[PDB]
Amino acid sequence: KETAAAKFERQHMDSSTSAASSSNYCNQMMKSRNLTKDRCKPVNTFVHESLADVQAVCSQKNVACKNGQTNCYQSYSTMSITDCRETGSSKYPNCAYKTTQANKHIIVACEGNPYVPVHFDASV
């Protein structure tokens, strides 16, 4: 099964472009990233920054998540993003989206495991 981290890259990362190049960006990207495979995902954001810069947000500003959890982080700087929002005519399998370009701070939930001892090697 696809990992949680890979699924985030698939749904949100587009470091290959600096911004949405046209009004059909979302229609194309929601389809090519499989976000319209079985249903039309309603709202989705793509981030036009390097994978290193997006992963770095996990060590930036800790803020509360929408659901009340405490593992969300907000980027210190704004980032180039594209908001994809379904239009009213959107009807699976013919999903349809409005593309909006923005420069905003992103807020993402991060997961990992702390760097801790896992084996005892020797003493000296």
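Chain A is numbered as in Swiss-Prot; the shown residues are, in order, 27-150.
Technique stated in the header: X-ray crystallography, 1.7 Å.
Cβ atoms here come from the backbone N, Cα and C positions, even for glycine.
Lifted from Swiss-Prot, the feature list:
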type	residues	note
ACT_SITE	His38	active site, proton acceptor
ACT_SITE	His145	active site, proton donor
BINDING	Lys33, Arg36, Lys67, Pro68, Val69, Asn70, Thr71, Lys92, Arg111	substrate binding site
MUTAGEN	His38 to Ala	Loss of activity
MUTAGEN	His145 to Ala	Loss of activity
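Features per Swiss-Prot, on structure.
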| residue | record | contacts (Cβ under 8 Å, 6+ apart) |
| --- | --- | --- |
| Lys33 | substrate binding site | none |
| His38 | mutagenesis position | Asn70, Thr71, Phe72, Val73, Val80 |
| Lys67 | substrate binding site | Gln37, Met56, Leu61 |
| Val69 | substrate binding site | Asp109, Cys110, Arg111, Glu112 |
| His145 | mutagenesis position | none |
DSSP three-state assignment (helix, strand or coil) for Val69 (substrate binding site): strand
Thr71 (substrate binding site), number of other Cβ atoms within 10 Å: 16
C-beta crowding around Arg111 (substrate binding site), within 10 angstroms: 14
